[PDB]
Structure formats: C-alpha cells, structure tokens
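Participant: What follows is a single structure, and I will ask about it in a moment.
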Amino acid sequence: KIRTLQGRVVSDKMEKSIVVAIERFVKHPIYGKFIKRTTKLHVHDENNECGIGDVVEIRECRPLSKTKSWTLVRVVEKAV
Amino acid sequence: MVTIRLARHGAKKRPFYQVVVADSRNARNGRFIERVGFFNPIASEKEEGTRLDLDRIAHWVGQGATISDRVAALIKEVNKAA
Amino acid sequence: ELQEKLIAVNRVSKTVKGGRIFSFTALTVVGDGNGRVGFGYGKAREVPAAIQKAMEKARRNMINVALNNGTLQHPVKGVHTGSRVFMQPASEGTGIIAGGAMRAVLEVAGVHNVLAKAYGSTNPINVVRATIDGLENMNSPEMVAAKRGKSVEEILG
Amino acid sequence: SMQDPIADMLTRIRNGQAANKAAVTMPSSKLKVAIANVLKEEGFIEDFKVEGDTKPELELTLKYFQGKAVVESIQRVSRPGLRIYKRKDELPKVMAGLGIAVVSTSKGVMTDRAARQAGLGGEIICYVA
Amino acid sequence: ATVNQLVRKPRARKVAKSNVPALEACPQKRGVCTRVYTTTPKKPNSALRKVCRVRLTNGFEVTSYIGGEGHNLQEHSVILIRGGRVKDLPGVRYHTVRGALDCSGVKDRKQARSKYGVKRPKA
Amino acid sequence: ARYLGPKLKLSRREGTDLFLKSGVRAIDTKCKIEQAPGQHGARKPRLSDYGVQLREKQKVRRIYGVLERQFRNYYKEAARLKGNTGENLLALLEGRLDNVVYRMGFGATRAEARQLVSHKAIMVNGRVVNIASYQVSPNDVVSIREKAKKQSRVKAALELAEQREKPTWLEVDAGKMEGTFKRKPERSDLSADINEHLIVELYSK
RNA sequence: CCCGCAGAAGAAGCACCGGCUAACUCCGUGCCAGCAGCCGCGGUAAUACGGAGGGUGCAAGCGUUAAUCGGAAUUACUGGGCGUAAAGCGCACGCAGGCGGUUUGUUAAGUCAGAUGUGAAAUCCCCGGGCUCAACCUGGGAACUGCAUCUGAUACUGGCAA
RNA sequence: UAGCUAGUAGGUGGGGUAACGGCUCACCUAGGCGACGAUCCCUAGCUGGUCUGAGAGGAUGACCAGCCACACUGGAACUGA
C-alpha cells in the first residue's frame, strides 16, 4: 500500500503538469490551536484530465522535472 | 571493510574498551554501526571483565566483517563454553 | 500554645496644622499550629502599643482551616485586592517554601509543607488577607464528599 | 452570536448557583443532556429532565448543601477557539482529584477518573470542581 | 490576548541593550588615558571626582573613573578599564583597575586590598 | 578546610554546646557561654528570619565540621533521594566515618576522631580509608589498626563515651577497640533539638 | 599502592560588617578626602569615608568585572491587560481568515487506544558496579515528550448527504 | 525590503550523468513563486546537547560525538572505487 495524498487543484496551465494544494491541520507548537496550513505541490499527469478546483489523489514518484516529483493517481470529485 | 574492534573509553591510566562494529575508515572512538559488548582490563577480579554478544558477532562475520586481533583473543578467552 | 508572630511595622503620618503626626501600624498573625489562624492589624502612637493592640485583634479574628496532616488538601488561589497568592499542598515537599509575610501566616496555622508564590502586589497587609481567605476556601475531602458523591471512598477511589 | 452552547450551559449553572435559583432551564441538546448526566451521577446537580419535542428544554435543579452552592467553580477548558485534547496519561486531576473533569472520550462522556480506569483519553470539556 | 492573534504575530521579546558598550563580552579593555582631569558630580553631592578620558584599543573613546585616594595618571599611561558606572558623573560608565599596567595601587590601604590593588603589607 | 580555630567560640555564637571540647575536661564551666560571642556579646540581636535560617545551617555544619561546598552537595544528594529531605540530610551527616567513630567512642571529639583518620588508623572492612567523608554502608564494622592503636588517652577517650549516650544504631566491644555499624539512624534516634526545616528552607531561596 | 624514619614540625587567606544582608565600636577626617549595586552616606561626636580592635561569611581560594537565564505573571501558551494608571481604530460595510444552532445517517481527516519501525552512541534520570571516598569511569533500565505506517474506537471537531 | 523570475515554469526531442532531472541545447507552450512572507538586506555552520528554569520557555552550540563547508586568494580539471 502506498502513501496517497489528496488535495485540490489550484492551477493547470502548464501542459501535462498541475499544481495541487494540500491542507493539513497542524497543531501549533507554542499556542496549541490547530492551524490550517497549505502545501503546494507540482503534480504530473499524462492525458491531463483535470481542471481548476478539483479534488485529486496524488502519489510520490521519481523526479519528472525540476519541481515535479508527484504524479496523479485518480481524479475524484469532478469540478462543475 | 567492516570491522569489529575496540574503542578506548574510560579515564587516564584506567581504560575501558567497548567492542564495537564499525567501518574501518572511521576514527577509533568515532562513528560505529552497533555496540556489541565491552571489555575491562582493570577488572579487579570481581565478577566481570568482558562481555560479548556472540550471536550478534557471529551474525556480522557471516556478512563479511573482520574481527581485529585483540578482540579475536577475547572470543578465544570466552572459549565459547567457559 | 497560641504562637504569635509579628509581620511588619510601618510609620504612617497624618499632617496636621502644626506639623505631621507619626503613628506606627503593626501587622501580626496568631495561631495554634493546628489549623486555626487569625491576623490582626493595630495602629497606635508607640511601637509596642501597636503590636499588642494587633495581637488582641488577632486573637478574636481566628478562623478554622482544615489542613491535611501538616499540609494542604489541594492547590488553591488567593486573590485579595492586588495580591494573587497561589499555594500547593506539596506532599511532604519539605519546608514552608513561601515568601515573606506568607511564611509567617503559614507557620502559625500548622502548615509545614507548602509550595507558594505571591503574584501581583506583594504588600504585606494584602498578602496576609490573600492567604487567609485562600486557606479557608480550601475544602476537605470529607467535607466535599458531604455534598457531592456522598462517601469519601467514591470521590477518592 | 451563540457559538458555544456548552459554555452557555456552564454559565447558566454558575450564574444560577450564584443567584440562588432553585432550577435552571436552557435549550436542550444531545451533548448538554450527556454532560448533565455526568453531573447528576456525580452529585453536583439533582434531577435533570428534558421537556419538549421539537424545541426541547433541558432543565436542571441545582444543589445546595447549606447556604452555599455545590459547584464552587465550573470552568470550560476546550472552548471553540482552542480545542484541548489529552492523552490517557495526562488527563488532569482537578483540585487534587476531589473535583471531577468531564472528558469526552470515544466511549461517550465520562469523568477523568472514569476515563483513566477505562484506559483512554479524549477532549476534556470542563473542570466542574 | 486572543491566541488567534498571537499566531498571526507572536510575543515580541523586549531586546536588552548592554549597559557598558565598550566591546561586550570583554571583562576588561585597555586604553591609553588621554586627558586625566577632575570634574564635579551631580547635585546632592559635591567633590572633585577624578576621571580619565581614555581611548580604548578598539577605537572607542570613553571616560573612566579612578578609584582610591590619589593616582599617578599622566596623559599617556596605558591602563585597564572595567565596567561599573558611578551615578554621580554624567556619563562615566567605567572604572580603572587600580593595579594594572600603569595604575599603581593606592598608598596605605590596609583593608579591601584586592580592590585598589595593593600587595599585603609584608612586615 | 577544618577551620583550625578557637573551637569553643563557635559554640558561643550558636549559644548552645556543640560538643567540641569535651575531651579530657568533663564540663564547660571554663567558657563563659551565652555572654560573649565577641566584643558586643552582651547585646541581643533581633535576628531576622533569614538569620535564624542561617544560624541553623551553621549549627549543623559546625557540629559535623563540614564546610559549605561539601555541605551543599549533601543537600543536593538529600533532595534527589527518596523521602524526607531534612531527614536524609541528617542521615548523610551521620554516615561519615569521622562522625561514626566519634559516635562509637574512638574519638572524644569529632575533630579528634577525624585526626584519627589522618593517623591512617581507622579501618573499615580491612581497608584503611584516610577519608572523613566516607559514607558508611549499614552493614559494616570499623576497627582500629594495629599500628596506631592503644595510644593511651585515645583508648581513654573510649571510656569517656560510656558517660555520654550509648547510641542505638551501633555496637562496640572495646576488644581490639572494635565496633560495627547497624542500620542508618532515625530522625528520632539523633539529637532531636535541631530544626532541619530551616536548612531545607535556607537553600531554596 | 605498601613499609620505615628527624618530626607539629613544611602549609590561611580574601571579602564584608547602615538597609536589602549574616556581622560593631573607637580614632582620624569635616559636602573635603572619599564610598556607591540600589536607597543614598560625607557640611565636627560618620555603626556608610580611612585606619584599628572585634565580628560575620567563604576557604586554597576569595572578590571585582563581563556574559546568559532566573527572580521579571515586566511579551503573561501555561500566566497580564485596555472607563480614569500605557492601551478600543472616528464610525460603518465587507473579501481572505477565525468561529458556528439543532436531528439522524455516513466517513474516520482531527482526536483516542494498541502495535510495529525509528527516534545513533555519549550526556540527563533510576537501580547497581569500580577507582581508599568523591569528582570520575561503567553495566542495565527508563527517557528521548517526536515522526511514519498498520489495526481498532466514533463521544467531540471537520467532511459529505438528508 | 512587496512584487520576483527568462533556462525562468512546463512539454517534446537530441545530448549528458554511475543515476532521476532545465543537468545541458534546439523548438513549442506562457507559465512558475508570493501576504500560511517570494525577492532583497543583515546575521549565522547545523544537530545530539550544555546553562538556566518548578515547568512551559529563554539563552546557547566551548570540550566530546553525528553531519556540512573550507585548506594563501580566485578558478579549473586530472588520476581514481
């Protein structure tokens, strides 16, 4: 079984590659409130079947570009 | 090579060697892989002067580890029985 | 048997048509060393007249505090007008580790083993009243299991 | 704009015990009726009940021993601006264990002493020592 | 207050400025003592306080007080200064170590001799 | 170390008898106690509550002869130990063998009993020790060596201790001037006149 | 390490003493000389300066300076405030953000429990062992408050549906 | 210090490397990062730890161990696992 990260597409303007923001509730170190923190990731996808505002599962692969080391697995939750 | 050797600890004129598995390129008291026993030459004849994990050492020499000369004399004076 | 202790003496002033009139105010505490403490505050024109006027106010303002075999029952807070005394039972955390003007109100009540800290204004008149109401707000396990729970074994396991 | 109904429940108990009201009524809820059962089985209140069908009304009859309240202090620890969860080993003892802490564990709400012997921790709700 | 505001901007620790800014983390420095003179203190006191205007070896140029009763400083004496203000003189932050490198010990001290640097009246 | 000085003037500052000169002279008529710790000894101070914590530390130190940096390390090893810090502190001072052989009677004074350890004379479990600070384990014998024993008045310092207390957690025999160490003492066993609360409270400030 | 031998013989200072802060008088000096961490002492009877006697503290060290934390709840998460002491925007509307009534179902992200891998050794801590004791050295354990995966729990928070 | 970036961001293809990769070229697309702080400026070896503190924290990185960087200054490659 593989580490699969979910997240939502921010932008898709770059030709079989996509950027996905990932949210994580991290408890703050000092104060203790659970802060919502984002995490951007450049994700690869052949046959680029995704648009902006779209919940994607991604997984970590070998480096495919200067910034891309994550690749698409499947698209759930299609944008309207 | 990966060697099984001593590493001098203790005080001045009162040594304490710890038999240890390390890459031979490291320092004497430097980076090692795992500690596998100890040896006290100032043992004071009480109960203990040397304790070695023999099944853990024999695991290493079956992978290609090389036991150095002083600790090779230590596994002979344990005698593997008495 | 009714061990006393003098905390502080000030020299207060009055400023009348002639000059200024000096008076001395003595703050004392008394206690039996058993869980009964009271404090007095007397002022007079001489120092020994004030310290014995303050003992008489202290002997009739004694309150009963339930302490748990030389120490407190639970941690307690003690606010009174600028003093914010905190205490802790410190289960044979030996000694009265407490500040001045609180060290002496605890040693006459019979408390032997507190940890305590005075926050805020450490004025000796206010920190004495700050512990004394803080001591009487502390309640016993056999008196808190008199209103809720309703046996000592239930509230302590 | 009423963003914590649980702290509104403890505030009504606190103000009701201060004002020497004999009973306190509030809009009911599934969580309020749960932690009211913890206070009733522990002896801080008496005889809580729920009257109503669509807009139910939780009603608690407060407790007095002598001319004084029973809940001397009732604080709210995990307010919605800052949630507080605790493990099993650092569940708090309130007033040295002679006042309870209502913790919401995965087996329902219970006291801290009940959650220790059950072996699990959770979101601590209130110190009702 | 308001923990959600402290997340946005944490508690700014008040920085602490040093009180003797002649190369901090140095217990003493050395300077050449130009213009040894004497000045007058602030208002409730009155004396003639004997000061230097030493030029330190790091390039700073500060004033320093000379303790004890009577000194031997003359305009080029390379001395050793340390911390400690005087409160009576407007902007004298340093003392001279009496006993070090050009500053003789105070004549006929018999008490607190390690300050003012005199060596144990032998006979 | 060891203060070297007028050993009874320390007893006059604390106003008590610290048992520092009871060697051959029986009693302390020749001291003028309670009236002159110095030139102004006729005065009485108000003695603020820091001072009564200080004088309780200096009483306990001057009884056992321990100086401060060694006494502070006793407090650190009585804080981290289990139980009563004030009782562990007195139990550590009553475990040094210069105090132990004083308690066994081999020295008429704790200052003599430690100079009997600078005689290379006292011997526990076969070994000569030279260490006043040696903590004695509670199954032990101590003995005088054959060399520097029977030094007549040091033997006569032993019969002096039959007139003093005969403590509980010890035995002696005076056979070869031999003794043994039972359990560590209780708080009720020892002197029960000093307030170890004040020493524990002193180091917390 | 041990044995033997002239042998008390070769071996005690430094700071402080008005208050805080343990410990005092006398002489000298007269807002001078000076002290001083702070408050402040000194202008003819100085427990504050300088000697002396006496004392207190520590001790092969003792003071001073520098530096950091503490005390300082004086950056307050634990643990502070804002009528007049410093402090509520001149007043609204509002995007991002934070927070969210009530009921059921579901999900199991937060959360909780358990396990596994890891969290180097040394230090720190506990019970021991060895140097005549101690410092020191060392055995074993705990700890390393973490992170990741797995399997559960479903009260609460979030998601989704009504 | 509020905008930064043009091999910059991505794609295809060739080359290159022990190996993935704008690592390097040609071409095509016009992107990429940024108010959860990019860029710029000043300072700084990092960690296990140490000191302080009841703790949370604050300060710190001497010795000893792990990692990194450097070898008169600025470059470059050669040999070689």
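Chain A residue numbers are taken from Swiss-Prot; in order, the displayed residues are 4-83.
The way this entry was determined, per its header, is electron microscopy, 2.9 Å.
Each Cβ is built from the backbone N, Cα and C atoms, and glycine gets one as well.
So Swiss-Prot has the following annotated:
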VARIANT   A:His31 to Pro  In neamine-resistant mutant nea301
VARIANT   A:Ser68 to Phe  Prevents 30S subunit assembly at 42 degrees Celsius
Participant: Using a 10 Å cut-off on CB atoms, tell me which of the variant positions A:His31, A:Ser68 is the least crowded.
Facilitator: A:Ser68
Participant: Measuring Cα to Cα, how many angstrom lie between A:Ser68 (variant position) and A:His31 (variant position)?
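Facilitator: Checking the Cα atoms of A:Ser68 (variant position) and A:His31 (variant position) gives a distance of 33 Å.
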Participant: Can you see whether DSSP assigns A:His31 (variant position) to helix, strand or coil?
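Facilitator: Its secondary structure by DSSP: coil.
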Participant: In DSSP terms, helix, strand or coil for A:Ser68 (variant position)?
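Facilitator: SS state of A:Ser68 (variant position) = coil.
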